[PDB]
Structure formats: C-alpha cells, structure tokens
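Peer 1: Let me give you the structure first, and then I'll get to my questions.
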Amino acid sequence: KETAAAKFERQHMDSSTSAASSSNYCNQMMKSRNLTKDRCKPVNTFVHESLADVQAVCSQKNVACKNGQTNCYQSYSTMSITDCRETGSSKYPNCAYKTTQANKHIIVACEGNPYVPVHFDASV
C-alpha cells in the first residue's frame, strides 16, 4: 500500500520547518511519523528542503551506498537536516530523542521509474 517513495517521505521529509523546530522536535516527529510504533527507531534524519530538491539528488553525485550497492547519490549543495538519536535512558513506548540541527550534504539511495529517493544513507 505505502510505496517505497512514500515511506522515504514519511520517514525523512519535513519541508515545513527551516531547521529543528525545538529540543522537542525529534520526540514529536519520531512518534507522529510512526517510527516509535513497534520499537524506538534508534536513529533517523529529517530533511528540511523541498521534495523537488531532495528528489533532484537522484541526478547528483553518484557514490557507493553503505551496503555496497551503487545507487546512492550525494547532494551537491548542503541541506538543512535534523538528526534524531535515541537517548540511553529512552524506554519503549516512551521513545526519547536528542534533536540536532545541521547543514550537511545528504546521501540517499534511489530506485524505480521514476527514479526517486527510497532510503536515507548518510549525511556528510
């Protein structure tokens, strides 16, 4: 039902805010995007750029993926992102996260026709 593209959007896109809304941001967003439903997803990145700008990365710098696949792409520009990292005292179902804002190049894995982001690999 949920496409790979739509799952990427749910897990990783947050164009509404320019930068990590608050110290609370990861706590709210990890829950609301349903990344704390089955377990506390330990780490997750949200990108604060337009969908079109993130989709365009699939046409940008081709780099090896962490898993050894070849279909990863690094943004030529830096992008506004928020890293969410589960605290050492977070216990499901009260998943707690540290919120960190950064401006970094993103690396995404792309697939399909159309060729679109399906996985967030890294920021550098």
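Residue numbering in chain A adheres to Swiss-Prot, whereby the residues present occupy positions 27-150 in order.
Cβ atoms here come from the backbone N, Cα and C positions, even for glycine.
Reproduced below are the annotations present in Swiss-Prot:
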- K33, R36, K67, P68, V69, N70, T71, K92, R111: substrate binding site (BINDING)
- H38 to A: Loss of activity (MUTAGEN)
- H38: active site, proton acceptor (ACT_SITE)
- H145 to A: Loss of activity (MUTAGEN)
- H145: active site, proton donor (ACT_SITE)
Peer 1: Taking the Cβ of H38 (mutagenesis position) as the reference point, list residues of the same chain whose Cβ is under 8 angstroms away and which are at least six residues distant in sequence.
Peer 2: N70, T71, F72, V73, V80, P143, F146
Peer 1: Any idea which of the recorded positions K33, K67, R111, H145 has the thinnest Cβ neighbourhood at 10 Å?
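Peer 2: Least crowded of the recorded positions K33, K67, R111, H145, by Cβ count within 10 Å, is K33.
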Peer 1: What is the total of other Cβ atoms whose distance to the Cβ of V69 (substrate binding site) is within 10 Å?
Peer 2: 10
Peer 1: In whole Å, how far is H145 (mutagenesis position) from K67 (substrate binding site) when you measure between their Cα atoms?
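Peer 2: Answer for this pair: 15 Å between alpha carbons.
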Peer 1: Whole-number Å only: compute the distance from the Cα of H145 (mutagenesis position) to the Cα of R111 (substrate binding site).
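Peer 2: Just about 17 Å between their Cα atoms.
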Peer 1: Need one number for the substrate-binding residues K33, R36, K67, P68, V69, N70, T71, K92, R111: the maximum pairwise CA distance in Å, whole number please.
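Peer 2: Between the most distant Cα atoms of the substrate site, 22 Å.
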